[PDB]
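Engineer: My structure is below; once you've seen it, I'll send some questions.
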Protein chains: 2
Amino acid sequence: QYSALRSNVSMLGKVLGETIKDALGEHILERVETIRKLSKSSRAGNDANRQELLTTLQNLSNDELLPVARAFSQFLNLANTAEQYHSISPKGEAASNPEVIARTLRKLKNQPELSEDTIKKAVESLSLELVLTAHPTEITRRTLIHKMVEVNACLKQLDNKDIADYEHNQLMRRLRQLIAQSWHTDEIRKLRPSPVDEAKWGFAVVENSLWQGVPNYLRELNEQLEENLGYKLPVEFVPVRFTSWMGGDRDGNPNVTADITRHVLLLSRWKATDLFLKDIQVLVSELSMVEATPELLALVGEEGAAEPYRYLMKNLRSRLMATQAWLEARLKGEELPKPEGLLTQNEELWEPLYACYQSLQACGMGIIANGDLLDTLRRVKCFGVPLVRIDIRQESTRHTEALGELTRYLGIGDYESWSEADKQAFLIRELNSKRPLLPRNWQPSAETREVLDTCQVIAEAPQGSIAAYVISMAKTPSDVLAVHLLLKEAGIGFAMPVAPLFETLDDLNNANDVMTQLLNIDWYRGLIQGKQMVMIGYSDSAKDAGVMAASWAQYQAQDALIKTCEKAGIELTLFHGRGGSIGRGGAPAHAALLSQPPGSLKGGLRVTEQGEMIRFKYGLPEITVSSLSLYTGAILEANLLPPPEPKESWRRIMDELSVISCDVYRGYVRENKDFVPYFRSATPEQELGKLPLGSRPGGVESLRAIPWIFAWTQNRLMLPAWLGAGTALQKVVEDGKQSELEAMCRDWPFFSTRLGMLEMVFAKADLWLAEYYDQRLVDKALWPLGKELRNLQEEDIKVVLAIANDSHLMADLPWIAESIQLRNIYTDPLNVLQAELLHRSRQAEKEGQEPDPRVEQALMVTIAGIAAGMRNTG
Amino acid sequence: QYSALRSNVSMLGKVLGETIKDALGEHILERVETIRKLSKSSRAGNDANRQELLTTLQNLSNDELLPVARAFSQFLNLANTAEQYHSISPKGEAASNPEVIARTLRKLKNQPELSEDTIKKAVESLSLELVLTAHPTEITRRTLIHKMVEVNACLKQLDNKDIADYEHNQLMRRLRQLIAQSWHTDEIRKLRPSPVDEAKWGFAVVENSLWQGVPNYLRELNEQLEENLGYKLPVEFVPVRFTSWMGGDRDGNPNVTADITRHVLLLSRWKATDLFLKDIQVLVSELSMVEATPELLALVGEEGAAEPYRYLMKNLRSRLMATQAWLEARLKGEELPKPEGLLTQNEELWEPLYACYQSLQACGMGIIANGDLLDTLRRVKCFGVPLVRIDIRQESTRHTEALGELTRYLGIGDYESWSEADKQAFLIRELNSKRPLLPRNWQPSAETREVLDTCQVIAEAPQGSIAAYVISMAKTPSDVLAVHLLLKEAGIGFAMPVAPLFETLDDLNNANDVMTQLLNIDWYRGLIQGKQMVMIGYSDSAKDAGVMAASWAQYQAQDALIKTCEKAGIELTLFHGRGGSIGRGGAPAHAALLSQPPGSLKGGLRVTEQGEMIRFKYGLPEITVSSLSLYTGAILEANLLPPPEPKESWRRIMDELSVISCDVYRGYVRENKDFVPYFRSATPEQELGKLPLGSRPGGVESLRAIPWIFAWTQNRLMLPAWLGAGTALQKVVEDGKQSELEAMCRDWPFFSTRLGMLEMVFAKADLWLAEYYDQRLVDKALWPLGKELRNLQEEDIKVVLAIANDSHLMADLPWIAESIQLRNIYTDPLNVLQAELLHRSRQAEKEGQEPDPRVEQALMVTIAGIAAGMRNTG
Ligand SMILES: O=C(O)C(CP(=O)(O)O)=C(Cl)Cl
Ligand SMILES: O=C(O)C(CP(=O)(O)O)=C(Cl)Cl
Ligand SMILES: N[C@@H](CC(=O)O)C(=O)O
Ligand SMILES: N[C@@H](CC(=O)O)C(=O)O
Ligand SMILES: [Mn+2]
Ligand SMILES: [Mn+2]
């Protein structure tokens, strides 16, 4: 059924193989073949070749390491490429097929309890906001997204019979240059990327995929609405918005200073003028019609009656080149009086464009208006002047420490030592105060100053540049009020969404109480304007108590918050962190969104997309359209057909599973005193912090979530994503409640979704490679622990399969199952090679010798490649 | 066999029809349908509807004229579009199929007398230079070539089964906007275009088609050479060059002044930096490799060792932006000291690019070098700094008058009254003189000054900007020497190709004597460096004595010149004017090139492409590749397998046909005193001069060739292209020499080619529409002449068919036959409508009333549309 896929992968492999024979001989190709074959033979049980593989690897000279690593990495990359094409291909999976949306609409029409009026309102309340986050393992000096768009185009064109002989020969010639380019044009980062680089990477995603993707999705959305429901959404209604954390998230990242943020903000505005300039140039050429409505004829008046439309567009172009010119000056550190037509508000762009639209529509030229004009008009509300808004995120602790320094300096006392009650008292008092609190000439510590300057950047940036201020480690009501106070002493002249981030088991359990108390403060209710945003940190919570407990805690917290706000008349918007079932993408994501507590999506969908997944969710415009469509279908269905409330007996099983699984999980991660040492040997955890990967960088409770998950993904154990789940399920089965579990799996989405996430993690895990790493990097004294963790997975897989009444992992998702099988095959060699690299690297620093550049770079290629093949592992 | 074509035309017609129903109701659509049906019924003989058609037309209100005309014009345009796609389509005619070239190469290999060595040298001597000329009937305010490229892309994509439902729906949506745009975005020129506008039009052809077309053709050429002959041409060998007359040809065009030429020259340089800038930007991104040859490492040295290639390309970009900046200043009339890295020679661009190429090739990266780099490298030699070189053309008379004014002022005497001998004496004396002749402070007449300033522009422009100086109406040796003298007194610091243009029957007969005398002047031989260029003006010669005589005279002149130069060791390059069998394009052109006198193409191919045909020969990159390939195949075959020498008896028949046909032709065009009045009534000759068509504008001997041919093409008689040919053939048949004629047709290419050209002209002619014009615009007293000219064609068609032993016109060319049939159908209504427009227009000016703007613009649409449907008619 996937013959086209197998073929394409085989054809690309040849082109790459030939490109390698030219560059640096065929010796490298022989090595890649030997390692590939030996590795496969070792997995089959041939212990003779296992030794042969080991020897083969130790004999690779440092001069071969890089070429070899790149070979495997390239084959994987072409495999991924072929896979992505097969997904959006009509003859393949047809991911960008508008049918995905129609299927949902039709389902809703056949529902008796649903009246067209209640459905029409659900569509009008649609709201999606995707927040781009940095890519943790981007090793290339420059972004190569545009190239992949071209390789895809070649595949789309070649995917056709009745194709001319000389035409096919021409496409192949181009494809050969494209591959060759990737092999010779590879600049591994020598240094760690700066926030500004990560920000630019995000800009590349916008123009190469989102720019076309959003308008195309909106185009299809309306078309399906009218065809199935009988009406389109108003032109002014654009339910999609893109935001970013690059340059805004400074949580545990000292490199993101107030200046970097200020810089990134100008840079975004600049890029926005660059992209809108191209759009406007088109309109200035096409919109030449003469006939226009009286009103429009006014805005242009004299000198503009000859070409009314062409007129306004040229003033817009002059306007744009003006601001762009100014920005380029400010970006170079040059101060200069801001021009007249400086653009700072999307309204300034929308006004003239919308006018032209209105006119053309009236004077009988809708086909034109709803063409390129409608696209630019939508890009204005989705991207606008700032291009992509950004959130600011800092930990509660930093705010507390800065305030404590401020109070001690003024002689008021020590904020850091006051009880929660006293803090609230102090904050409410100063929030209502008209007398300033912040000293004019103050020389605070470095950290405190950064907290103060960041807030100054927020107050200076045009309104609409910053979307929200997120508070990591939020625990108490004062954590939320503190930030509102600093923003006040900064000169903020408008409402700023401040969202608490509960990223701990305890904090999630208290989340509802914390919000109840906040909403009881009359003053605070009048500040939020009936709108509150809360962030759920699933990844960090899972790292704290295990995925089982984490999941159940998240469900209860959301459900409580939904009701607490509903009752208080506050519109609650849940902000989802990275990972989890919601961050799986594709069909599973569509399902995970529906399995949330009733009302979870009434406040719209807002999720932070993980960097390592951007390519697979928004890599190409077609993929972008697919993703947004899946989300849209999920939101509508979840708001009209919410999941059933769980039976009292189910909640009791979840409470027990939560406790048992948390116990097992912390039993190893915390109690077991041989874990940490084992962890640092079996995984490349230590090198993830040292190598130049990403901007931001003790014990396990000191490590960040991403590194936690990534480390266990490199050695293929995936521990963080299953460690205690199966063991707790096993226990409940021994109590004869297996039938209760099976029932939950069938009738309670939350539960079926949790088991599904587990099935996928097991599908990517590789117990054989995990054992391989132990025998190469772990001390024989620690092998017992490793073998114990592996047997644990084997047992968990059986229990999970039994409760799902299946014979093999994720049989409900044949396509994804296949895709995974394909990627595991091409990823395999990188793992086998990485063990050797980690061994040499660790032998050098242990010998005192200096780190070998070749060994280090080769390591980066595997880390980045393995991550690219594994995708979402948590 | 042409079902795909019929379908596409029908599908586009619908989309246009629907687009019309929205814009301005369906009344217009009903009119278009009524006129279409009535016209067809009148042609069938229904005299009842003929009156109905007449009435229908007189009832059209002036407010309907424009919309209606545009409707017919649009349908024709879509018909042409469909036709062009069908030509380059693989399932269609596959015009851009590399097979066109391979077929020729294989033919040459199977030839015993041809040794691979003599063939290899023929390929190395390959030389094509295409000279773009203005489009005589371009009524749009802006160029719309880029749009047609997109409409074609939509057709290519839709031309595929296994195409997704939602994919087809998406392509159709785009196609509908494209059509709608053409219907609402139509700005008819209010004023006559300036030379600068025509020049910009030429630039649009370069970037939208030639820029990609040339490199693609060169790519295919080499690939076929190696595959069939076993070798590719050296990278430095680029046998194609593009030149233009826009801004250079001032023959009978007072609007092309020395300033316009100076301006157009800067503008070209400017555009060249714009296009090369884009090319360089790519290389600056892709060429990032580090490994480079020692030599290249030198050119970059320190600070350039990190990124050698990326280095040179950035200096090139700085270089380009520098000159571009300067040009923009000079273009605004602002003087400023020229920068340092100012580019003025192609060598400056080729140097760095070629170096990078050399390196990449050595360090094992040929796949990269022969990619985008090879393309830009070829665009350098084909276009270069000036983008497109230009020729200067002025009539001999102007040179004579300026020199006579100069000599009278100096008291030397009167050049204008000296015999040919005295002129030669004077010119040779002053050409060898070291004492200047031109006064420092002289106030000559306007005309003389223009002649002097133009030469000053040539001397100031960077060397390589002007390709040749053509002399219209060349008659004597002194005409050639005169120009060389003026260029000398101008400060010209290099060799400048000066080509005589023989555009008269007498001048063509004397051409050889004139050149023999020139080559006998030892001084003149040392000036031309063994290279001489001569221009043949077939169009003007045909207008002088008829196509038959013209053709025979051209053949004899070329043959004589070839031998005269061969004997004198001079390399002769024949420059072909517009029209004729050589300007037919496609297969006929390939044939016409081969039917030329042996040696005609040893000096390379240089022809001026007619404006009205640029779209059909270079409209799309694929069409460009097709055209250049046909030319290439023709040149090689003609230089290795020349046509057979004609039998003495054949030359005698041609001498007689020449005389008889010239007699008949001048019998009407000159002797008949009722011709001129009839001519001014039956054709829109008078309005072609008055309407704002083209830059350049008595009796018939005062009218220009283009207008001569165009006028008779609008009323569908095509008189200029056949008037005396058939009558002379008829006479020779009455002498029982029909068998001699039939023999010539079979064994002498020149002759079969001449008859073929006639068959095509008759295929486009429409005797029914020609009669329609007479009954609407010609005085009943002149009808006898008209009916006589029509019967003449009827008789000529029979004779031509008999000598070709065929039943229908051009049965040897089924595709072109079909294409013509299709175009005649969509052109038909424009002719029927134009008669009414011409009638109203002529009734107003005859009534004294002012010209109605609506009537005039509608007329322009028909003139331009009819010309677009008829294409090459002379
Ligand atoms: O829940 C969280 O802690 C996280 C992960 P981070 O603190 O490593 O960014 C998110 Cl993204 Cl919400
Ligand atoms: O032979 C000629 O006279 C012509 C036609 P023109 O004098 O109308 O440009 C050419 Cl192009 Cl060569
Ligand atoms: N994204 C898939 C897994 C994968 O393709 O790697 C899932 O979450 O189920
Ligand atoms: N170009 C064709 C005629 C035409 O297509 O109009 C020919 O010269 O034979
Ligand atoms: Mn966190
Ligand atoms: Mn002429």
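What you see of chain B is 4-700, 707-883, where the numbers are those given in Swiss-Prot.
Positions of Cβ are set from backbone N, Cα and C atoms, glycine also.
According to Swiss-Prot:
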- B:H138 to N: Loss of activity (MUTAGEN)
- B:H138: active site (ACT_SITE)
- B:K546: active site (ACT_SITE)
- B:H579 to P: 5.4% of wild-type activity (MUTAGEN)
- B:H579 to N: 29% of wild-type activity (MUTAGEN)
- B:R587 to S: Loss of activity (MUTAGEN)
Engineer: Residues with Cβ closer than 8 Å to the Cβ of B:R587 (mutagenesis position), same chain and 6+ apart in sequence?
Structural biologist: B:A595, B:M766, B:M769, B:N881
Engineer: Measuring Cα to Cα, tell me the gap between B:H138 (mutagenesis position) and B:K546 (active site) in whole angstrom.
Structural biologist: 20
Engineer: Count the Cβ atoms, other than its own, that fall within 10 Å of the Cβ of B:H138 (mutagenesis position), considering every protein chain shown.
Structural biologist: 25
Engineer: Quick check: in three-state DSSP terms, what is B:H138 (mutagenesis position)?
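Structural biologist: Once the DSSP labels are grouped into three classes, B:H138 (mutagenesis position) ends up as coil.
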Engineer: How many whole Å apart are the CA atoms of B:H579 (mutagenesis position) and B:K546 (active site)?
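Structural biologist: With the alpha carbons as reference points, the distance is 16 Å.
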Engineer: For ligand 4, list the recorded positions among B:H138, B:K546, B:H579, B:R587 whose CB atom is within a distance below 6 Å of it, in sequence order.
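Structural biologist: Among B:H138, B:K546, B:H579, B:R587, near ligand 4: B:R587.
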Engineer: In which DSSP state, out of helix, strand and coil, do we find B:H579 (mutagenesis position)?
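Structural biologist: B:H579 (mutagenesis position) sits in a strand per DSSP.
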Engineer: Can you name the residues of this chain that are 6 or more positions from B:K546 (active site) yet have a C-beta less than 8 Å from its C-beta?
Structural biologist: B:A714, B:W717, B:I718, B:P729
Engineer: Within 10 Å of the Cβ of B:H579 (mutagenesis position), how many other Cβ atoms are there?
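Structural biologist: I get 24 for this one.
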Engineer: Could you say whether, by DSSP, B:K546 (active site) belongs to a helix, a strand or a coil region?
Structural biologist: helix
